[PDB]
Amino acid sequence: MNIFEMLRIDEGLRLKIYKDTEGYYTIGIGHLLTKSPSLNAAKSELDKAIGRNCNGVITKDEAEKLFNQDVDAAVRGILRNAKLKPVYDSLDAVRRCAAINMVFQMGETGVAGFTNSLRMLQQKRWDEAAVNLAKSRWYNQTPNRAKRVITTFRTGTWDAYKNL
């Protein structure tokens, strides 16, 4: 397992515009297009992102390219953020994937707000971090995915993704 396989499991792959768990227009492997309720706005963002007139549909190669861009952006968001970078740098490789997953789902600013969880992660207090991470809208709204990401932080293993 690696971060691409992990997020591919958590986000799926859809080649036509869909709504994500929050009702926002999305495509591919969890690529958010817009929070606007307008499908036309989402189609415009799609064409801008892909560089052609897509009419709401993309290829698997195009989805994978967006996904590469989005993972890269999540990692860069972590490295540029003064709250996130030291915690990330402190982690092992498996737990770094859990961090990237959170930033991919909720964005850099959102994750940087998890102040107490971040401290517990930096201190390697894994069970405490796991309990704190679950005290969140994130966990309550997407509990199966949050449970997988939290188990990954708790254990430093891929056990939550191995059954799938």
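We count from 1, first residue shown onward.
Note that Cβ sites are derived from N, Cα and C of the backbone, with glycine treated the same way.
Taken from Swiss-Prot, the feature active site, proton donor/acceptor covers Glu11, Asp20. According to Swiss-Prot, the substrate binding site annotation covers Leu32, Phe104, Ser117, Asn132. Among the sequence features in Swiss-Prot, the mutagenesis site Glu11 to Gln is noted as follows: Complete loss of activity. Swiss-Prot lists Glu11 to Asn among its mutagenesis entries, and the accompanying note reads: Loss of 84% of enzymatic activity. Per Swiss-Prot, mutagenesis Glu11 to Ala, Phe, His, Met or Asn is noted as: Complete loss of enzymatic activity. The mutagenesis experiment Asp20 to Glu or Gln is recorded by Swiss-Prot, whose note states: Loss of 99% of enzymatic activity. As a published mutagenesis entry, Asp20 to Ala, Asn, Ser or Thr appears in Swiss-Prot alongside the note: Complete loss of enzymatic activity. Among the sequence features in Swiss-Prot, the mutagenesis site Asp20 to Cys is noted as follows: Nearly no effet on specific enzymatic activity. The annotation that Swiss-Prot gives for the mutagenesis experiment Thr26 to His reads: Facilitates transglycosylation more effectively than hydrolysis; covalently bound substrate. Looking at Swiss-Prot, you'll find the mutagenesis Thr26 to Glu noted as follows: Complete loss of activity at neutral pH; covalently bound substrate. Quoted from Swiss-Prot for the published mutagenesis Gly30 to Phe: Almost complete loss of enzymatic activity. The enzyme is destabilized by 1.5 kcal/mol. The note that Swiss-Prot attaches to the published mutagenesis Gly30 to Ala is: Almost complete loss of enzymatic activity. Listed in Swiss-Prot is the mutagenesis experiment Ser117 to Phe, annotated as follows: 10-fold decrease in enzymatic activity. What Swiss-Prot notes for the published mutagenesis of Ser117 to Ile is this: 500-fold decrease in enzymatic activity. Among the sequence features in Swiss-Prot, the mutagenesis site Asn132 to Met or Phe is noted as follows: 2-fold decrease in enzymatic activity. Per Swiss-Prot, mutagenesis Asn132 to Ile is noted as: 5-fold decrease in enzymatic activity.
Mapped onto three states, the DSSP output places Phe104 (substrate binding site) in helix. Cβ neighbour counts within 10 Å, taken over all protein chains shown, single out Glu11 as the most crowded of the mutagenesis positions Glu11, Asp20.
In the three-state DSSP scheme, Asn132 (mutagenesis position) is classed as helix. Among the recorded positions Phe104, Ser117, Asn132, no residue is found with its Cα located within 10 Å of the Cα of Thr26 (mutagenesis position). Checking Cα-Cα distances from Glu11 (mutagenesis position) against the recorded positions (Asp20, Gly30, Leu32, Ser117, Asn132) with a 10 Å cut-off leaves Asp20, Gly30, in sequence order. With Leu32, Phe104, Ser117, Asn132 listed as the residues that bind substrate, the site has a largest C-alpha separation of 27 Å. Cβ environment of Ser117 (mutagenesis position): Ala129, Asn132, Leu133 lie under 8 Å away, each six or more residues apart in the same chain.
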